[PDB]
Every structure is written in structure tokens, then in C-alpha cells.
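Asker: First, the structure itself, so that you have it in front of you.
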Amino acid sequence: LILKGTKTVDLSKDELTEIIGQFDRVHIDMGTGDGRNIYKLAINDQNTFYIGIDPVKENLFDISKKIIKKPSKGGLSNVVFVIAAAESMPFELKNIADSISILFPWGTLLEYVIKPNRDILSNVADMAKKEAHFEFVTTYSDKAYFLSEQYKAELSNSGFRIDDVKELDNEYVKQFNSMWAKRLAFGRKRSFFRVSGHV
Ligand SMILES: Nc1ncnc2c1ncn2[C@@H]1O[C@H](CSCC[C@H](N)C(=O)O)[C@@H](O)[C@H]1O
């Protein structure tokens, strides 16, 4: 299931593969939210195909309608929004992504990343190519935990090899365009943590 404007339609594996062809890279943003973050990445890189995934279609209507417009009016040819959850395991997305991100997750998705939930993270890893770079950026309250051997080993069992943990600040988050990220950036001082590496 993908969005075309405000309408949900089906995109097949063959149709997807065809679109991917005009691009050298594929990036997946899981729990993409309002689509503004992915919109900004896409407008800045026309040789990557961006796939934003979120179970809430309603919050994607604005940007989904925007990417459908003609290029002169803000349309884009390198973005698709898939309506699905981290639990969903859509077969079409298996072994497709050069990179995968989970940015500022909340609700169930946050706990899956933080706990972590090994099975769910495995579903996310299954969407990545052998190469695959990953990036999880989290915050809760407003580094030692993510650097721990236990967390490292649990991610490794899910297919994620941590190469770096970095503590980031509000200023860093100000770069993102989602309304959620802006709230996080503009509010109280908060610690943000990026756990990145390869699949
Ligand atoms: N189990 C799950 N699978 C996929 N997405 C989920 C999820 N649980 C929550 N989410 C999504 O995660 C989002 C958290 S808020 C938006 C975060 C977004 N990446 C941003 O930076 O703006 C919500 O849109 C929510 O629908």
C-alpha cells in the first residue's frame, strides 16, 4: 500500500523495481511521520530513491499531495510513502535499501529501538542490502546505554552492527523539517542519541 495524494493504492514489486531503476541508491525512513524529513532529503539528492514508511496515512496527506504536483510546483519523482508498520514485513521491501533510518521515534517504534525488540529490528534489517548503512536517532526525557555490550550484542543479533554512538544537541535537530523534530529542537534542552553503523 502506497499513497498517491490522499488516495491509497497498491504498488507491485515489479512497479517498484522499475522506479528504483532511475536511481543509484535507495533510502528507507521507518516511522517517517509527516513526510517533511524525507521531502528535504529527496529535494537535496536526486540520485537516491526515498521510501518513507508509516502506519498513519492521515499525517502524510499534505506532503503526499505535494510530491504529486508538477516539479515546478514542488513535485518530486524520487519519493514514495508506504503505509505499513515495523511489524508488517512487506515482502517488496526485502533486500532493497542502501540505507535505513529511524528518526525521533515515539510510541511502539521507540521501544522497539530502545529495548530493543530483536524480532522487529530483524524485520527492519531484512529491508537492507548486504552493504546497508543504518542510523537510529532517539530521545526520551527532557550514551552509556547505547555503548553497552548488551545493547551492542542485541542489535548485532538483529543484523545491526553499531559503529558509532554520538550524543547530539537541539541545534543539530533544528536541521530537520518535520513538525515533530521542530518541537523537539525548539523546546527544552534535550539529549539526542544517534546509533549508527552497518547491516
Ligand atoms: N510500530 C511502528 N511501525 C512503524 N511506525 C511507527 C510504529 N510506531 C510508531 N510509528 C510512527 O513513528 C512516528 C513517530 S513521530 C514522527 C517521527 C518522524 N521520524 C519525525 O522525525 O518526524 C509516528 O508517525 C508513528 O506513526
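Since chain A takes its numbers from Swiss-Prot, the residues it shows come out as 2-143, 160-216.
Going by what the header records, the deposited coordinates were determined by X-ray crystallography, 1.9 Å.
The backbone N, Cα and C atoms fix where each Cβ goes, and this holds for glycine too.
This is the feature table in Swiss-Prot:
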- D30 to A: Loss of kanamycin resistance. Strong decrease in methyltransferase activity (MUTAGEN)
- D55 to A: Decrease in kanamycin resistance. Decrease in methyltransferase activity (MUTAGEN)
- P106 to A: No change in kanamycin resistance. Decrease in methyltransferase activity (MUTAGEN)
- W107 to A: Loss of kanamycin resistance. Strong decrease in methyltransferase activity (MUTAGEN)
- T109 to A: No change in kanamycin resistance (MUTAGEN)
- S195 to A: No change in kanamycin resistance (MUTAGEN)
- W197 to A: Loss of kanamycin resistance. Strong decrease in methyltransferase activity (MUTAGEN)
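Show me how these features fit into the shown structure, please.
Answerer: Taking Cβ-Cβ distances under 8 Å and a sequence separation of 6 or more, the neighbours of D30 (mutagenesis position) in its chain are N38, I39, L42, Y51, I52, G53, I54, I101, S102, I103, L104.
Taking a C-beta cut-off of under 8 angstroms and a sequence separation of 6 or more, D55 (mutagenesis position) has the following same-chain neighbours: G32, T33, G34, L61, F82, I84. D55 (mutagenesis position) carries neither a helix nor a strand DSSP state and counts as coil.
Take the CB of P106 (mutagenesis position) and look out to 10 A: across all protein chains shown you find 21 other CB atoms.
With a 10 A radius on its CB, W107 (mutagenesis position) counts 14 other CB atoms from all the protein chains. In the three-state DSSP classification, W107 (mutagenesis position) falls within coil.
Cβ neighbour count for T109 (mutagenesis position): 15 (other Cβ atoms within 10 Å of its Cβ, all protein chains included).
A C-beta separation below 8 Å, combined with a sequence spacing of at least six in one chain, links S195 (mutagenesis position) to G34, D35, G36, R37, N38, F105.
The secondary structure of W197 (mutagenesis position), as reduced to three states from DSSP, is helical. Listed in sequence order, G34, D35, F105, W107 are the same-chain residues at least 6 apart in sequence whose CB falls under 8 Å from the CB of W197 (mutagenesis position).
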Asker: Unmodelled stretch of 16 residues from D143 to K160; how many angstrom between the C-alpha atoms?
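Answerer: Computed span over the unmodelled residues is 15 Å.
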